[PDB]
Amino acid sequence: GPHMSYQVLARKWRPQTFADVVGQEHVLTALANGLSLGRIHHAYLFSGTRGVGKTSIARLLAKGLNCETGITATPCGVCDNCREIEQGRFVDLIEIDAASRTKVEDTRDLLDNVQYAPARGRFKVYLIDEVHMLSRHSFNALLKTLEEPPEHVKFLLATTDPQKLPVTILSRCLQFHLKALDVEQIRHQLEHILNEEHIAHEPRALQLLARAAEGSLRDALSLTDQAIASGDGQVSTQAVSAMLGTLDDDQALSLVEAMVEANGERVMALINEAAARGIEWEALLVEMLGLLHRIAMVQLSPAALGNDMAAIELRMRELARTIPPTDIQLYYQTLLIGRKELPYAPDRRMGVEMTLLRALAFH
Amino acid sequence: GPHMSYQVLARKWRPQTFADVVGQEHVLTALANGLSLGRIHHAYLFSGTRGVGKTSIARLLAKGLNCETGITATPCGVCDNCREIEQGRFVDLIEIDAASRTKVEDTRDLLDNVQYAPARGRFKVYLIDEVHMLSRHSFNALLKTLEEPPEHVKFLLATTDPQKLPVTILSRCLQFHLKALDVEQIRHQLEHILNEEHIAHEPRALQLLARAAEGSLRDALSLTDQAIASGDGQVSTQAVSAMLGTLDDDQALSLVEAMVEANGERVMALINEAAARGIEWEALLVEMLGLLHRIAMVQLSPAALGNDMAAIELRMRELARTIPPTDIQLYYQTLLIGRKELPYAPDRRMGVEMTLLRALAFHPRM
Amino acid sequence: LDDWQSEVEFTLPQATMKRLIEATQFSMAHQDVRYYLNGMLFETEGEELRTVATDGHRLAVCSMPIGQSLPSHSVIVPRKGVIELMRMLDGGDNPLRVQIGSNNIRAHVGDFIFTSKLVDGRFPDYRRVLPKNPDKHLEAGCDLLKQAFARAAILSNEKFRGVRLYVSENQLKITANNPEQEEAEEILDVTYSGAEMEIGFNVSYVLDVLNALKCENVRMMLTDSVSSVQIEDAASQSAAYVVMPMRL
Amino acid sequence: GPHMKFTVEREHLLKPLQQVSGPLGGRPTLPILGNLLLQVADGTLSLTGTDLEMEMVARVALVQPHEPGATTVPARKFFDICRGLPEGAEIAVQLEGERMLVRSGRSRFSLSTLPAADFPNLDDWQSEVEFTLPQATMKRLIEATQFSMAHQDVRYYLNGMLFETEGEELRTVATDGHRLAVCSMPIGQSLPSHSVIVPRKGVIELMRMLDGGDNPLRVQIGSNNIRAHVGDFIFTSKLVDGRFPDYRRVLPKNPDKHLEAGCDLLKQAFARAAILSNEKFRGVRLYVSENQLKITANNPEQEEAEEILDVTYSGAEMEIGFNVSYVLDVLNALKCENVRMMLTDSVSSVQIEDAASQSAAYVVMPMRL
Amino acid sequence: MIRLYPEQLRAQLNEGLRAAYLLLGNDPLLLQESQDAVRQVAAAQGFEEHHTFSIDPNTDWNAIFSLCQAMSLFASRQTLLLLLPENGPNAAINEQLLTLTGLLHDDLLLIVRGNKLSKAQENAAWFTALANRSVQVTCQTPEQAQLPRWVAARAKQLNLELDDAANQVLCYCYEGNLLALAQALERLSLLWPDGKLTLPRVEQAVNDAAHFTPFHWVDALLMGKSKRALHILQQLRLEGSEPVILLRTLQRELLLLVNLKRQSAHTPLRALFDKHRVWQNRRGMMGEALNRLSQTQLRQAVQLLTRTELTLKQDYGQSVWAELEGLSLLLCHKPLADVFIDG
DNA sequence: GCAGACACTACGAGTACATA
DNA sequence: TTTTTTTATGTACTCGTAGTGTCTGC
Ligand SMILES: Nc1ncnc2c1ncn2[C@@H]1O[C@H](COP(=O)(O)OP(=O)(O)O)[C@@H](O)[C@H]1O
Ligand SMILES: Nc1ncnc2c1ncn2[C@@H]1O[C@H](COP(=O)(O)OP(=O)(O)O)[C@@H](O)[C@H]1O
Ligand code: BEF
Ligand code: BEF
Ligand SMILES: [Mg+2]
Ligand SMILES: [Mg+2]
Ligand SMILES: [Zn+2]
């Protein structure tokens, strides 16, 4: 009943050492080489995308700069200060949620603790997460602290949209850029996570989850929580097949490929998918028109774009050259007429249906 | 300083009783059934074209909801609450000039004090007019109050068009579509109003005012007030014909037959003569479309002409005999497109000339 | 600006107008859709210069007798003009000469006459707003009630400063809640006898009323949970206040 | 779990709550820091309030029955509950389950709390320099040299007082920049030498907690913190890093010129010289002649008036010491009856003391045009 | 007033200080590192106390407090680092600067930092009075063609070996954004202290973070390189300038180019460029641009461009920015469109 | 008393962003 | 080496400033 509260896999499997960070070889190796030696810039800016490890890596630097052993690229395992940072409470690291602290009446006070003595352990070090929300005057206070930083302190920094910071602080800070995870990285990490606790898994579900994650690991973990929920403690292909209605993307090219002939159930299946998905019909037909126009461009130039649909550079080319240009022009006329009259149809689904039927009516 | 200030007909003759409202039979029946039967609702939005009565229906519903008799289908009209709503003093009918009071700040302000009990009335009616000009944040702020308001507060929305509202709000009110009023209803209401106002009127003049209003009591009534200034004390056929710029003469069909026969010189001469006389151009093309429709209809099925068409049959049937069925539709489409582009032309006469030349470009041999 | 007709003259110490405005200023509308709701209504009677302010949910009316014959006339003065007029009041010895017009309000204080434009509307009938039956009436010490309401309100809901009276035989129970649930309960010994009753209502408004009148012993009158409460001092009847309940 | 029992009176509870919740204004990073720690241990109440920089702990005797425990209460709400209750009323408190119930006979409140384990405390340390200074002496030390602090300075250590000790005497350095100030009062007992930096806010709290009573102030200075005790009140404050350098160097080594005048006479004269015609732009211009102080007026509004003051002068003639603001700061805090001033050079600084006392030495460097 | 380059400002820094220093020019990072070098040189010298003041209108001069009064505990001289507004100062601030100089102490140093000033701002009262002893110096970021030499020189100064492929990928990824270039150089140095980087992981530690002002966009479109133009547009992501600037740019050069093609039958293209001195680094880059076109080609370009012009501003389209991808790519392999669009 | 603190609350401006 | 050139209306946020309640050891 009220027992066994499996908290989120986003929080439970949060890395503890630099060996538990998936991907980002460049940042990990750079900081590992920089920690053995004393050349440490007074401010480390971390930037990336949604849910990669900027906050996790910052926790790792708080782990490393503060230990009984000392500044170590290698982890600590267990030692009081870094032990303390496994959980929330910790004395010489203060995590200013800069989103909740944007005004100077708060951030000036928080930075005013830099001139106090550090707590247990060296390197009074604080992590100002999501710096891009600081006010202009808050940034001025941060700049005045950075230009003459106390030697006994350092402080990390994180964000998601680095373009909003002033050029002065960006130039000062030794920015590390954290890359979006590749599909293989996320897939292998999710495999490891599922194997770690108890949940069986089949590979196709995991490729689907990785593809739908769009690169963020936290996104992959949220979707694996949902997959476990829907699959009743088993991430099989069926729960992720229910997710497939959301992750199914390639739809505009298949209809273009099926327009030039009578494929039978292909058009009906594709229109059913479009209706059950409810994407913008005007945008759907504009994508149709763009594909058809670049096809006409390829007809008069054997390699007109080349970079268009590199995954479909073995099927789109056939209709890019085999189909007569006159038929392509007629199809363009049909789709243009359909778009021009689309909003006045009884429903835009009916309008796109009628455009497809007119296209299939001729050849 | 006249009686308040409503010496104008547009304000004087707004109905005060469900019995006094013209048209709108379906919505009036629905509201009366809801009030009497007990099935009441907290949010009605009345959507319809301008000058049809959504504001008036909303205010009359507000009267009916707060009459001292009880929740009565027909408001008292004499009881104190009805009098106060008429004066505007009634402190529970909170009218909103939502086109003017657009800021989400004021929407939040008026939503904070929704929990209060009504001062005197049973229901605290939030009459909102011109809802479609609420800022998107204001629309979404109204959501959780529209859905589940307290027991005592009822919302009324009166918008010109319903489709601009977010689909969330559009799905939380009763959409009462005010059906536009046809010519006969306008004519009867105008005749009754004029008989009450004691000014002589001619039936055909009222027919013109009805057919030119395109279904609107406010528009037709404003046109009548305009004619009263022109036609001294009376809505006379001549005065309203001159003011409204109607095509009394037969030059319409004459230039129709000139245009379909590719007689550019004749068409230009007729246009010059009409402009010299002081014609109105939109009505010209409306008459063009009507005459073309009659010609096509008798081309398909003879004996379809009526009154004036049945009198000019000697020309209309000949035109239907000489003009092929295919070209009639093309002429009609060209003329209606020209009428569509009349606003998008710096000179109205020049726009009509453009339309006629576009039509003549179908057969520009000579 | 020229002079005006329908101009009745007043002769009254500045203390009188100050007491009046201070009695009915906290319940005057501020940027509300009802445009006539802003400002104060000054109404002339043969007995007093009555004044009425309301937000639609706080109706404060004060009546200080003036001792002059006054033709019946009802005026509404906007918020800005009222604030300025209150600022120009001081001393208490000079006789203020208030001059009413059709579209303007003028006032002679000391050696200076100032004017304010006049809101165009028809103000509601306050007497009908006042409850028609004071069947449930209670009296309680003014300062005791004020202290109890402040104590209860310090835990009240922030945005909606709402408490609940529970009136039983000679007892008032104040109960207050808020988000981050906290309960404030306080019991007062009052002079009440009648039907047991509960009523929720804003506490900032009642604290404001008690601050405005500040008599020795207040009495409030009320019938039912939905019914508005009419609070005045038990000494005289010159000032009355109406507070509309929370909940429903 | 824990269930404490308060039985207290307002008059003995209002002041400790004020002293513990004064600095606790604003929104702190941990929500518990915006909260006030209540501890009932033996017949003693401990009220704790922090800002991650200073801790105020008030001790209240519990004559009436009580129960030990520890909890935390929203400081503003609890203070407003205790305030406003009838004078002489008794507050009883029982912390049940999650909520804490306060009662005053006819009133009852239920306040939400936070667990006592979450509340941070400052770790124990060794107090190197412990002394029991007279409260009035510490008050004089703070006030005679607190007007010069240089709050909000780039040095990030000039913002705080310095405290130095030697044997049975101590001094307070007012690190300011263009201003210096020192005060030499004795301790009465031998203490080791130690230099400590104390933040500005800590100094303000330490002077406010004096209350002007007779109880001696017991002050303990350690390596990274300071503590103060007055009666049943305890104050704790961390220290600033960085060491301010020697201050005796800025003192005039060879004050060739001396001045002397009554304290009230100088007070009135320079008050006029600062308010009559010298307000914003530079201001006074000084010309020291034999028993003459010629003051020239400079201001944006071009009111230029010259005033001559009769002050006893040892020397021939000098000019260009006219830093009006800082000498005003010195003069207001002189707390003298007759004032003796040392001037060595226009380029160097100016010292000010009492004619017959060295309770406060002030150093102000004049500005040049 | 000397108006020199920082490569000589270092020389004047090594010699006796020439009173107030004014370093100008829009700089990604060179301004800050020059300021740092000035700071360290001053710290080696007398002036040590760097007081930072932000020169701005509607902000009072608290510098007068430092100007009128001398430091008392540690004089040690001091330096006023002034931050100019991005548009330059006003007359009131310009004259108050002269007043400050009138209040200047012998241990005071004036450092004025900002961007290029207007002629009246340049020839203000303060600059005119300081023209006798102060100095002026300006610098600007290297161009696209000047980048590889600068990067190689910086690498040789930092004692780390680079390669031609590494320099190519750096100048592509970090084109004119020297801050990102410096951070990448430090990252490659710290990642591998081997001192030998040819193409092992330079892409692994380098992202696509560079500035791209619109003037180069047509420089690709005039070749009609589909992949290059597409990559340039993808690079323009995440620093996305609003479409109107790009649209103004390409309508400018296309109107110029259509006028050029109209006049091509008349006075030759070189003497026509004599009127069209648009400084496209030779006016000859446009000369090789005009070689690959046709009148119908210009028609097909202008039809799409003018259709977009009303597609973003008449009805406020949301895909219009991505429409810049559409219009630039279709022209690459479209010798002449057989109508079918003719917008 | 009480003025000055001290807080607190409201208003304008400058800036950043959104959507039609 | 100086070079072209979209809006109206609304919503938030944060920094000064200004005005006002309230009340504390002075
Ligand atoms: N390198 C990584 N190693 C392990 N987990 C990661 C990594 N990056 C992201 N995550 C997962 O995503 C969750 C949120 O990560 P976080 O570091 O907060 O991302 P962000 O960069 O957006 O702040 C973490 O709890 C962790 O599960
Ligand atoms: N159904 C109706 N019955 C009677 N009069 C009407 C009706 N509809 C409109 N009117 C006339 O039009 C005038 C304006 O009506 P109104 O209700 O404001 O229209 P709207 O819906 O456009 O706001 C009224 O004063 C009345 O004279
Ligand atoms: F926390 Be991350 F920046 F999504
Ligand atoms: F549409 Be109506 F004129 F309110
Ligand atoms: Mg994060
Ligand atoms: Mg209306
Ligand atoms: Zn460790």
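We count from 1, first residue shown onward.
Per the header: electron microscopy, 3.8 Å.
Placement of Cβ uses the backbone N, Cα and C atoms for every residue, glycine included.
Around D:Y157 (DNA binding site), the same-chain residues at least 6 positions away in sequence with a Cβ under 8 Å from its Cβ are D:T175, D:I197, D:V240, D:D241, D:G242, D:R243, D:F244. Under the heading DNA binding site, Swiss-Prot lists D:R27, D:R76, D:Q152, D:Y156, D:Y157.
In this chain, none of the residues that are 6 or more apart from D:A136 (mutagenesis position) has a CB less than 8 Å from its CB. Under the three-state DSSP scheme, D:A136 (mutagenesis position) falls in the helix class. D:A136 to T (Swiss-Prot position 133) appears in Swiss-Prot as a mutagenesis experiment; the accompanying note says: Reduction of synthesis of beta*, probably due to mutation of its promoter.
Listed in Swiss-Prot is the mutagenesis experiment D:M138 to L (Swiss-Prot position 135), annotated as follows: 3-fold reduction of synthesis of beta*, probably due to loss of its start codon. When other Cβ atoms within 10 Å of the Cβ of D:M138 (mutagenesis position) are tallied across all protein chains shown, the result is 22.
Experimental mutagenesis at this site is recorded by Swiss-Prot as D:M149 to L (Swiss-Prot position 146), annotated: No effect on synthesis of beta*. Sequence-distant neighbours of D:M149 (mutagenesis position) (same chain, 6+ apart, CB under 8 A from its CB) are D:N159, D:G160, D:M161, D:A174, D:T175, D:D176, D:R200, D:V203.
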Binding-site residues listed as D:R27, D:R76, least Cβ neighbours within 10 Å = D:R27
Task = Taking ligand 2 as the reference, state which of the recorded positions D:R27, D:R76, D:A136, D:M138, D:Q152, D:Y157 have a Cβ closer than 6 Å to one of its atoms.
result = none
Task = Among the recorded positions D:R27, D:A136, D:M149, D:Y156, D:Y157, say which ones reach under 8 Å of chain A by Cβ distance, listed as they appear in sequence.
result = D:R27, D:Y156, D:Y157
Proximal but sequence-remote residues of the same chain as D:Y156 (DNA binding site) (Cβ under 8 Å, at least 6 apart) = D:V240, D:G242
Ask   = Going by DSSP, is D:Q152 (DNA binding site) part of a helix, a strand, or coil?
value = coil
Ask   = D:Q152 (DNA binding site) has how many other Cβ neighbours within 10 Å of its own Cβ?
value = 11
Note = For D:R76 (DNA binding site) and D:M138 (mutagenesis position), the CA-to-CA distance in whole Å is 31
Request  = Please state how far apart, in Å and to a whole number, the two most distant Cα atoms are among D:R27, D:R76, D:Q152, D:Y156, D:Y157, the recorded DNA-binding residues.
outcome  = 32
Query = Between D:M138 (mutagenesis position) and D:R27 (DNA binding site), what C-alpha distance do you get in Å?
reply = 32
Inquiry  = Please report the three-state DSSP label of D:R27 (DNA binding site).
reply    = coil
